[PDB]
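Each remark here refers to the structure printed beneath this line.
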Amino acid sequence: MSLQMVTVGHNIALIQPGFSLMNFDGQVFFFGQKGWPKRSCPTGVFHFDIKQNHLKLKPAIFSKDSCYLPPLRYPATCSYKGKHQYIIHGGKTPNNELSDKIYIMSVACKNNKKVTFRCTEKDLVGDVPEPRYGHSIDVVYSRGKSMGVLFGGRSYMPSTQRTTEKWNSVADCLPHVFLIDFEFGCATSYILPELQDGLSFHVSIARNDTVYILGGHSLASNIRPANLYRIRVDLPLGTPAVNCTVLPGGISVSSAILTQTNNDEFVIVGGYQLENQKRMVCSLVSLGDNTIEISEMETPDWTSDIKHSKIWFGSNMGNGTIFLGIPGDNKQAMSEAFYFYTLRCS
DNA sequence: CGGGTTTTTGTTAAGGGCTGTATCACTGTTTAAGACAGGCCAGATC
């Protein structure tokens, strides 16, 4: 809880609400810039190197057999830390159309602060989930195997009820649970009767056999379910099985950022409480063997700007460090389009 | 097909009164974003 303002280089405008910060061995990489990829950086990815409160967005090449992926804006990013690699699912192509491909980010070659990524296009079969954004995917382990739990987020209307006078309206996807096999890219949808209403922009914490879904926004009624869910999974010799349990003490937040401050101990920072109240309080989530425990922590001191501005975003860098953003006074002495902050958490 | 007639028409040029449209003098008082190529430092490496 040590806030600290940051200064950005020349290509500052690339950072936009919805950016991703992937992480490889303490080396952070910005993804999801604004506008299609330029020619000064053909791929979109960037070394997100912060030193002395100054970050240098540096271009970063791909491999020779990778696949150039568009800059998405609200993907599902899960760290399949098993040959470290990330999984990207869905998002908003700069043409405001949603995507459904899965992308796999590995590192094919590195030499003295010069990385060469490898982004491969994994496609799904079976009960493929809907092209959507705002959702959340997490890799969960069971009985020596792994699987991907994807829980719904909002999307565009289907190709039937999509009129052009409301072409951009969005509906929360049905609250299913998608189990995704990466070894074959196979999807399987399960309708947990305990999950009722649609949910997007939530927070999902995986602990080695479960998924703790928490907070989020429910557009079907414009509320924020303060509940939470524990999706227990188990992988038999044949068809997997899932169960859910509601628990008390759930936060009421959407767009809250997550990072793993300590081993089996997460922090969570402000999303939004009400459409006028940005969330200020920070909450530490003590995981464990079976029992989650959300609690409140030392209310980090927010500067004047952060208490003035009404929207604010960011993501975790990976080592208990949350990078933030603030729009900045429009009617001002040519205030920049975005100011940026960083919060350590030890 | 004529052919005296109408019944209306076509024309001249000076000067003026009027009207409609073209012409005239004139005013702005540097770019911002992105692409590529040197060139020189600056560090990695034999």
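What you see of chain A is 1-82, 88-351, where the numbers are those given in Swiss-Prot.
This entry, so its header tells us, was determined using electron microscopy, 3.3 Å.
The backbone N, Cα and C atoms fix where each Cβ goes, and this holds for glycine too.
Secondary structure at A:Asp128 (mutagenesis position), as computed by DSSP, is coil. Quoting Swiss-Prot on the mutagenesis of A:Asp128 to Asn: Does not affect the endonuclease activity of the RAG complex.
Long-range Cβ contacts of A:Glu199 (mutagenesis position) within its own chain (separation 6+, distance under 8 Å): A:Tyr234, A:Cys249, A:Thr250, A:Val251. Record note (Swiss-Prot) on the mutagenesis of A:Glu199 to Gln: Does not affect the endonuclease activity of the RAG complex.
Around the Cβ of A:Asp202 (mutagenesis position), the number of neighbouring Cβ atoms within 10 Å comes to 15. The annotation that Swiss-Prot gives for the mutagenesis experiment A:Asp202 to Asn reads: Does not affect the endonuclease activity of the RAG complex.
For the pair A:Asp128 (mutagenesis position) and A:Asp202 (mutagenesis position), the C-alpha distance works out to 28 angstrom.
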